[PDB]
Amino acid sequence: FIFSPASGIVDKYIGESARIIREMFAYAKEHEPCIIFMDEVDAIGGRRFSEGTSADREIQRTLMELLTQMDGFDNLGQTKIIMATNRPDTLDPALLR
Amino acid sequence: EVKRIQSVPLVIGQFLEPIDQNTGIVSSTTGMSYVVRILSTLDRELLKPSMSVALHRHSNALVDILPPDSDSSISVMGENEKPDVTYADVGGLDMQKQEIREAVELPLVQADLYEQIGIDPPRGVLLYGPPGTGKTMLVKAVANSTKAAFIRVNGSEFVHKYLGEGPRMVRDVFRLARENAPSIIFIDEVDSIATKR
Amino acid sequence: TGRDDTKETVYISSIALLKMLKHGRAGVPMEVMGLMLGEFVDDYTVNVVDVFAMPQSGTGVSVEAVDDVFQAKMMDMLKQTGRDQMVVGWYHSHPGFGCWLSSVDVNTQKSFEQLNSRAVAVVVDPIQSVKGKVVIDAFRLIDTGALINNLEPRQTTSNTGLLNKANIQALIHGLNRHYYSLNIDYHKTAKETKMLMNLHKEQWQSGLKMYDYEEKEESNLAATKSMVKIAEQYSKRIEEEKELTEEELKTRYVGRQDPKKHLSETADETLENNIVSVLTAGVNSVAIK
Amino acid sequence: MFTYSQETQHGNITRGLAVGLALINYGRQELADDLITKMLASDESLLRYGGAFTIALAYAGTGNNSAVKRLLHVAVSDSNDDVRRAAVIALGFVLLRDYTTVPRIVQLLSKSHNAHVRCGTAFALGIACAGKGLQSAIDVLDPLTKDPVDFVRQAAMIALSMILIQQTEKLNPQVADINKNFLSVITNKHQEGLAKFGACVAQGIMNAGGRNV
Amino acid sequence: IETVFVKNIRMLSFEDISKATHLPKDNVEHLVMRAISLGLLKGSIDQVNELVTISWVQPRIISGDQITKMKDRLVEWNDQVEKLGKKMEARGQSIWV
Amino acid sequence: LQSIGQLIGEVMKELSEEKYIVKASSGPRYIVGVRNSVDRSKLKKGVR
Amino acid sequence: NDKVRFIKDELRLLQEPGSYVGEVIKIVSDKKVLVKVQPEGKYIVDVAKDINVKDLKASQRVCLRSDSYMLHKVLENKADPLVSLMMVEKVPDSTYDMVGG
Amino acid sequence: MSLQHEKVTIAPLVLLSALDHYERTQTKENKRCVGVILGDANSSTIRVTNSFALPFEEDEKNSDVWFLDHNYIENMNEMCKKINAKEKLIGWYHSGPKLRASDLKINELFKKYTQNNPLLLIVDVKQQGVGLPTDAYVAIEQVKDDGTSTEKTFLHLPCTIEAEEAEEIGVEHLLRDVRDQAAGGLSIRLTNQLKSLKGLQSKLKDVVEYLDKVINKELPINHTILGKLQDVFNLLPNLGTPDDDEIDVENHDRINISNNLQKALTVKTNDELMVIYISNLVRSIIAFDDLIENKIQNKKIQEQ
Ligand SMILES: Nc1ncnc2c1ncn2[C@@H]1O[C@H](COP(=O)(O)OP(=O)(O)OP(=O)(O)O)[C@@H](O)[C@H]1O
Ligand SMILES: Nc1ncnc2c1ncn2[C@@H]1O[C@H](COP(=O)(O)OP(=O)(O)O)[C@@H](O)[C@H]1O
Ligand SMILES: [Mg+2]
């Protein structure tokens, strides 16, 4: 197990917050079977946005990284996602997929 | 004597453009731009357009060159990997199937078919739609079927992580594609990379 | 005045140069230090015979990082075997900077000068000796009071007038205008020249050592193939190139990046190899059996 | 003197005695032949440095092919710069008698780009072709005056002022131009001291003696 | 093992072996095969040329008589290189640089 | 105290036989040598 | 000899301290040039004897010899900002035989 | 203890050093020098990093009488431990010239300090031979087939040299020589080939006269020495086999690329032949116009 809180994988440095989550799927393929519990995700749950602040394209960079992992030429595995959220209609519908 | 300066260790810059046949502009990947002498009796045919290159460590000078094949962002993901979905996961999606076999498959089998009729070839393919529609699925289906070279990059493989990292990663993927041409470059999502605003 | 009053030409022994280098290289990146032992003859010839290192410190080079105990004891070891002389100066390493004394060392050189006024400081770069050329330079202080008395031309009397420099601006100002440089030459006997020149006991017996012939076939195959492609290149070049202005024509029709020169070179290279390979095989087959 | 060069350990003495050996064996030729063979074969630089000038002074004014043949060998084949020089300079002493052919011997040696060899090509010609000028000699020296390296410049300016000793521009204009080139350097402070030394000494060589020598 | 070692030839007709060991041809073939199993000789057999070509001999104790035989073999190759060396001195005279 | 540090890379790409492209964790790519301690076949892409 | 003394002289020439690409922001008439180094920041720095401030101008790339940043040559390049916009958008030009009708 | 001294790689520093110590104690007239070797062990390659002199006075009445300071050795070791702490006692050097059997007794004394088996490194100060001036040996204990009990005897170790990156480039800075054992250009390899061959000739001749000396002059018979010569004869090449027919065939292929390459250079050089002749034609035109111009140049010199 890990784990990842919604907001301790978020970093100030960009391409550093992509780094953890890419490398945390890597870990999952050596230490397999694995369960990846995302806890109380609403942080990068956010939609396309980016008519707001710069925060919302920080969300966007980190979200795109998850999709190539989940389904891509990167394939899984014996790695499992358990995603815990407190309201699911916050989410981007590409995380309802 | 002149072989010892061609030898290890070396730092890798990137050559921008010449100003001369024995003086060039290179950008080091240390985030410093240098105007540097170039060694005579190297070949310059691949040098003058941008390409990876070896620069000496302490002095900083263009002392040897590298081939464009090596110093790739990520290698071919199409001879050292093989697609994992065929056209047996396809049944339906035939509307897109008439347009994809024109677009991807026809310049690989022979580019010259276009040329001799006197239609100039279409460019790039954008696939759009909810990602649940099997866009991604179709790319893997025709790739297993054509069995040409394929590249698996993503924007989290072009992403900035130190200074001047991110433009270098862009230049390298096309350089590789042309060397073993023809080739299909796949970037799975450009959602982050490009934003309307 | 009444002497030559010029900085010694440091003649560093065959032993010594290697020993400072090995001792500096192990400690990279941290600064290294140590004593040069030598003898003083002439007024301007110091031959440095041997070296010893003064142990590491956690603050690196300091005047403080001199320890009388290590220096004197190590000295009494060499005394018993009678290979000791007198301290003619000292070495230390800047691998993070070029040749020039740092702000700390000039003050260390002032103490050392006090003890013996012929004391040199030799700055060794073990990290720019990864080249074919070793970067090493020697300096000795000229006193602040000395500059005032304008005694700088005194030090450059009776020399070839050939000095060394290291970069520009800051580095160069320290070099010429506060300290004095003198070239470094390398001293050796004919006994030592023979000891270095030798190699193994089958290096003088390595032309009988033929290679595996798979590898020699490889050499045959590559050279013929590659020359087809540079020859193609050679055909394109001489189709034009015969109007006026030589450089222009060479820029136009690929006369720079010269294939004419390059085709000859490959051919000659593969040609000298294959004469010896034939020679080797013909000797070994007949000689042994 | 031969023995004592080994014993000493002061750099001035090792050189001095190499020169002094050459001096005492002036005019000796075949007499001094054992000493030449020994001094050239020594692996130290200083005994070879006198070693060359023992041929020069021993075979002074002789037209012996063998005397000249030895000096050419030393020049190219010895891997020490200091050694090369002493051999080029020497040639002029031997060929004092016939100074006509000397610019052809050294044409080669001036082509090459070693500082020490070029510095000595300049001198060889200076010693040899003194008296009244030689048109081929003047011509060779002209790249060597305009040289990048300061030491090659120093030697070269001196060497021309021997050749064209006390000659006027009312006889030969090329002498005015050569002199005027010396005056520019004496003016110029943005060169090294080395060029300046040679400029002063060489300009006084021309006008020496109160304009009479 | 004795016959091959002492001889400068290393191929023997079975006839010679048959006469020595007082065996038929059926038993020379076994004997040779056994030597190979135990590892006292190694080689290969042509029963079509009728030779046994041995290619390796086990080193063993070397007695007074054998040293003389070993020695002579060495004189021949010593002289052979010396003769051969004069020609190679002679040829390519111009260059020895 | 007498032991010095080492700087991590990864094998980015085989250049020749004895020259390797590493991407150091300094960030800029270097070209490096081999000891006889390693083998060609113990090195492969994505090994630190 | 031309050959071997070209190799021996290129070993000297290749050895640098690093020599950069700068761009001139603006001149100052104390005889100095405000140069923004392309990675780094701005430094007002003196010029060589082959160039002066009237051979230099805004948005013209200079070479610097970097141990003090002392201006060497004008570079053989010049940036223009209007083409940046125009290219990045990307549009050709036409004639009236490509509109006709 | 162990044998793990299969290869001994020896720094060039050490050799240089050994000659330097030898002269500064001024041991001549068959006097010897012993110093400690410091370096690595528990490696198959034994690395000789460094050496330092021990005061040792060796007698002239006997070879069995010597003075050596045990108290000295530790002081030397602890100071050098401060410099670099990968240095431990790995033997002691003898200054040669040759092996002795009084060195066996000295070996056993150095065996106390060591946690490896002592290296006796005969560093020759006489520079004899064109090959290495080092033979290496380690004292090892054996029984033997003769009827010989508990023997202490020294088995030769092959000697190699390695140097570090910093150390090697130190050599290259010092020296500039091209060597007589180098395998460089065509000429140089031609010289090596003759030299290598004559090398072998010299060693084989010794063996022949050594065999004589067993069997008439009563030198000892030893199964290691005989055993080695047997191997030579068993793995000896043979010609006239199908191996040889193939070697000739390989030989034609190498003759073949030399022939093709010889013809190729003829074409590049004949290109150059023509072009010198084209330049002459153009320089002719230039020379004729020149003469009119030289007339005015001759004239000006007469007029002024
Ligand atoms: N036509 C179809 N036949 C079979 N299975 C399908 C079909 N379309 C899609 N699927 C399956 O649905 C999944 C999603 O498809 P795909 O892998 O192409 O990604 P995508 O929609 O581009 O996602 P994103 O780009 O956000 O990662 C795959 O497992 C794919 O095999
Ligand atoms: N007058 C014309 N002559 C020829 N081709 C034309 C003409 N007008 C339109 N086209 C073609 O149609 C394309 C679409 O017209 P375009 O110039 O992009 O349109 P807009 O009017 O939207 O600015 C052109 O690129 C060209 O191929
Ligand atoms: Mg997809």
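All chain C residue numbers match Swiss-Prot; in order, they span 18-306.
Using N, Cα and C of the backbone, Cβ positions are placed for all residues, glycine too.
Taken from Swiss-Prot as is:
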DOMAIN    C:27-162  domain 'MPN'
MUTAGEN   C:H109 to A  Stabilizes ubiquitin pathway substrates; when associated wirh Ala-111
BINDING   C:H109, C:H111, C:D122  Zn(2+) binding site
MUTAGEN   C:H111 to A  Stabilizes ubiquitin pathway substrates; when associated wirh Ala-109
VARIANT   C:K208 to Q  In strain: NRRL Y-53
VARIANT   C:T262 to S  In strain: NRRL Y-53
Distant-in-sequence Cβ neighbours of C:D122 (Zn(2+) binding site), under 8 Å, six or more positions away: C:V78, C:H109, C:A138, C:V140
All-chain count of other Cβ atoms within 10 Å of C:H109 (mutagenesis position): 25
Near chain B - the recorded positions C:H109, C:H111, C:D122, C:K208, filtered by Cβ distance under 8 Å: none
Residues from C:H109, C:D122, C:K208 facing chain H - recorded positions, CB under 8 A: C:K208
Cβ packing number for C:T262 (variant position), 10 Å threshold: 9
For C:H111 (mutagenesis position): intrachain residues, at least 6 apart, with Cβ closer than 8 Å: C:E48, C:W117, C:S119, C:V140, C:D142
Integer Å distance between the CA atoms belonging to C:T262 (variant position) and C:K208 (variant position): 59
C:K208 (variant position) CB neighbourhood, other CB atoms within 10 A: 14
Residues in the domain 'MPN' (C:27-162) grouped by DSSP into helix, strand and remaining coil: 41 helix, 42 strand, 53 coil
Non-site residues, in chain order, whose CB comes within 8 A of the mean position of the CB atoms of C:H109, C:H111, C:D122 at Zn(2+): C:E48, C:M50, C:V78, C:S110, C:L118, C:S119, C:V121, C:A138, C:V140
Three-class DSSP secondary structure - C:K208 (variant position): helix
Where C:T262 (variant position) sits in the secondary structure, as DSSP reduces it to three classes: coil
